[PDB]
Amino acid sequence: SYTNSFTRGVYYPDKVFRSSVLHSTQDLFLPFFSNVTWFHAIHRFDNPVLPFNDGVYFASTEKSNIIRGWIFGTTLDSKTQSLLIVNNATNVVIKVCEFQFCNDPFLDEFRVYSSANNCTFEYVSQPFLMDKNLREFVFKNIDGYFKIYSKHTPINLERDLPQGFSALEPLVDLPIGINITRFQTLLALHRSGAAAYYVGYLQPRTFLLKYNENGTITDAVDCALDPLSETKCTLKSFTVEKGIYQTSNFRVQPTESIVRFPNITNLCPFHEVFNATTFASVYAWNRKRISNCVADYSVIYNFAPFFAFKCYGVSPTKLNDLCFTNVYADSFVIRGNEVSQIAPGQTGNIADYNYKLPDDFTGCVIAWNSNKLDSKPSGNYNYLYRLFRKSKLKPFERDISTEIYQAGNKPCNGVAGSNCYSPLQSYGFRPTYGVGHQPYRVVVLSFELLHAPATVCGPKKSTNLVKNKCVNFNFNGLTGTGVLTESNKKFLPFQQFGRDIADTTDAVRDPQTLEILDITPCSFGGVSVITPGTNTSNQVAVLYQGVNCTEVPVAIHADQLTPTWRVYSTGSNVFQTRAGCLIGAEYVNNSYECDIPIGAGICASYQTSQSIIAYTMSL
Amino acid sequence: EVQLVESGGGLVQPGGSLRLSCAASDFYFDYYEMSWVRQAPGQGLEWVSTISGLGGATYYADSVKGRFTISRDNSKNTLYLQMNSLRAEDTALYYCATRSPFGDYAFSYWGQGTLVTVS
């Protein structure tokens, strides 16, 4: 039996206290106005074991404790743990353990299973999730954490499913860490009757949920339904105005996500530069280049708390996500008077006669006080720095000119007379000194990124390669949604000719073995939704640009769509226009006044029954 | 206000040797990296090789990896591309470009390009 589930089965995505918000989440939900299964009881059952794909939504309106159990398990025989929610009166508990559930899921003393095995985390929650009146429960599981819901609410007179909106309150979710592929329901029998098993299916589709300051959900849109409710979530609101708007490719939702960021597992000894025994001076520094590594910036702050850890260009907290190609590391030691002087654009003595960052520098400086490390009572003259030179320099101009400072008027060349000094000024370090003169060891990490295959990225793991399906790809930071195809393109074109003001990623370079991953849009078809406003009625239309009233069905993938939207993409009452094809209107041979500018001189209105019409812009 | 002039090009034969030049006058940035690009009939543009300005890092494409060679001499500030063992799929317009390593993937400047026509 197939019925219609109209706006029922909405739960809370996250366990936060957001109030008066419009949060759009992407989890497993039940699409509105979808077909579900409804069975009864006879006196063994009415349907076999239903496949538990992602989640389950059970509805029941009976009483006297007829349906008070749920079975969850992969195979129920030599497998992982199984969820058993047995609702009782004196010893109502949730015994989550590995059992031997047979084919008969009859409650009524425990004849559901045969034997027990090793158990796991078991909840002892005495509050029973039991209470005409309709009982609805949403069971789901993600990241090894089974989530339960319950919205037992008084129901109206006898019917199949009540109207209105409901939000199942969050129950006591529990971590188990298993997988479920089969689902059953327990039934109680007095003499060893009828029941109402209402089972559905949860798909990973987007969902817009609006909250209230009182602490409850007022209304929510499925965002995977008729063009009106489809466009309702693209504007992040619950009301629309009279006019034609565009979609956001939310019809085909990306089921899976692929990352495939790294390709190696060997770590990187970048900490070997930070804990070096003897560093270098500012006069003659050494830049170490690293490539083909695995950068793990989380272990950077494992040392003593540093000072002035300002990372310009990138986010200091978000460092383990963006990839690069080369890692340059130059470390030296400066005085405490210039701890903040070393900065991009900040001028001074070291910005002129020493190392200096360019205008755009994605790397970061990291400095730590080393007063207890480099300090000599007589004087630490081994660490010096160039201060006296001819003129200014440019970034990355390491000079090792060991000559006499000769910017004066007369060529001293050894005598060191007027305007003649030593370039490398040897300033000493001593323990008995102030904090302003303490030595600070500073390393300048440089993250060089070129138009080359990735060599060193973040420490994230890898995913599976999914093909021929609308997925979400995040290979090398090009976070997008589409389908990956294997085209005959021998080389990957560099999309930089016309500066790519408005151009999407047509293809990506596979970080794994050499492949051609061309990116294709899942379903765009140039869909435009003409909403006359929810205040008037709930009837909209559709427009498709670049079709011939016959190619639109095979272009928007009408086969992989909801049955409610299929009727709005048929060949009936279609009209060929100079900008595409109009579907869902009646082309009137006459015109009165232009109200809704569909396009190319075509204007629509909403008059009487009340429906969308089609005409031209007569002047 | 800078430019990248090129020199050298014409009809050649398969399995030969060719030298392409890329010079500049007002360009003095040391960290700006250099690169070559090729435009062939039918397709658009394809990257050939890249010399990083931070150090001595050189990188080639997948087809011209062990075939061509590059040399970025900073004494007179000029780039040279020596193409040996010219195959059939080498007739194209070659352009020299310069881009900053820190930033987007788009090239900062272009060149005049030379037509390498393999007989």
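Residue numbers in this text run from 1 along the chain shown.
Header says: electron microscopy, 4.0 Å.
Including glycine, each Cβ sits where the backbone N, Cα and C put it.
As recorded in Swiss-Prot, the features of this protein are as follows:
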MUTAGEN   A:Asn263 to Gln (Swiss-Prot position 331)  Reduced viral infectivity
MUTAGEN   A:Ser605 to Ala (Swiss-Prot position 673)  No effect on O-glycosylation by host GALNT1
VARIANT   A:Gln26 to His (Swiss-Prot position 52)  In strain: Omicron/EG.5.1
VARIANT   A:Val49 to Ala (Swiss-Prot position 83)  In strain: Omicron/XBB.1.5, Omicron/EG.5.1
VARIANT   A:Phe110 to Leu (Swiss-Prot position 157)  In strain: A23.1, Omicron/BA.2.75
VARIANT   A:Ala167 to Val (Swiss-Prot position 222)  In strain: 20A.EU1
VARIANT   A:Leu384 to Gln (Swiss-Prot position 452)  In strain: Omicron/BA.2.12.1
VARIANT   A:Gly428 to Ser (Swiss-Prot position 496)  In strain: Omicron/BA.1
VARIANT   A:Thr479 to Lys (Swiss-Prot position 547)  In strain: Omicron/BA.1
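This view paints the features noted in Swiss-Prot onto the structure.
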{"residue": "A:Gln26", "record": "variant position", "Cβ neighbours (10 Å)": "14"}
{"residue": "A:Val49", "record": "variant position", "Cβ neighbours (10 Å)": "15"}
{"residue": "A:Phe110", "record": "variant position", "Cβ neighbours (10 Å)": "11"}
{"residue": "A:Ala167", "record": "variant position", "Cβ neighbours (10 Å)": "19"}
{"residue": "A:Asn263", "record": "mutagenesis position", "Cβ neighbours (10 Å)": "16"}
{"residue": "A:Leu384", "record": "variant position", "Cβ neighbours (10 Å)": "18"}
{"residue": "A:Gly428", "record": "variant position", "Cβ neighbours (10 Å)": "17"}
{"residue": "A:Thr479", "record": "variant position", "Cβ neighbours (10 Å)": "12"}
{"residue": "A:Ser605", "record": "mutagenesis position", "Cβ neighbours (10 Å)": "19"}
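Per Cα geometry, A:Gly428 is the residue among the recorded positions A:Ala167, A:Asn263, A:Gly428, A:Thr479, A:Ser605 nearest to A:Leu384 (variant position).
When the Cα atoms are compared, A:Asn263 (mutagenesis position) and A:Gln26 (variant position) turn out to be 29 Å apart. The shortest Cα-Cα distance between A:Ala167 (variant position) and any of the recorded positions A:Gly428, A:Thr479, A:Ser605 is the one to A:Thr479. For the gap of 12 residues left open between A:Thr608 and A:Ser609, the distance from one Cα atom to the other is 4 Å.
Between the alpha carbons (Cα) of A:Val49 (variant position) and A:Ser605 (mutagenesis position) lies a span of roughly 51 Å. Flanking an unmodelled run of 12 residues are A:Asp108 and A:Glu109, whose Cα atoms lie 7 Å from one another.
In the deposited coordinates, A:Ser192 and A:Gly193 are the last and first modelled residues around 13 missing ones; Cα to Cα they measure 11 Å. Calculated from the flanking Cα atoms, the unmodelled 8-residue segment between A:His43 and A:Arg44 spans 6 Å.
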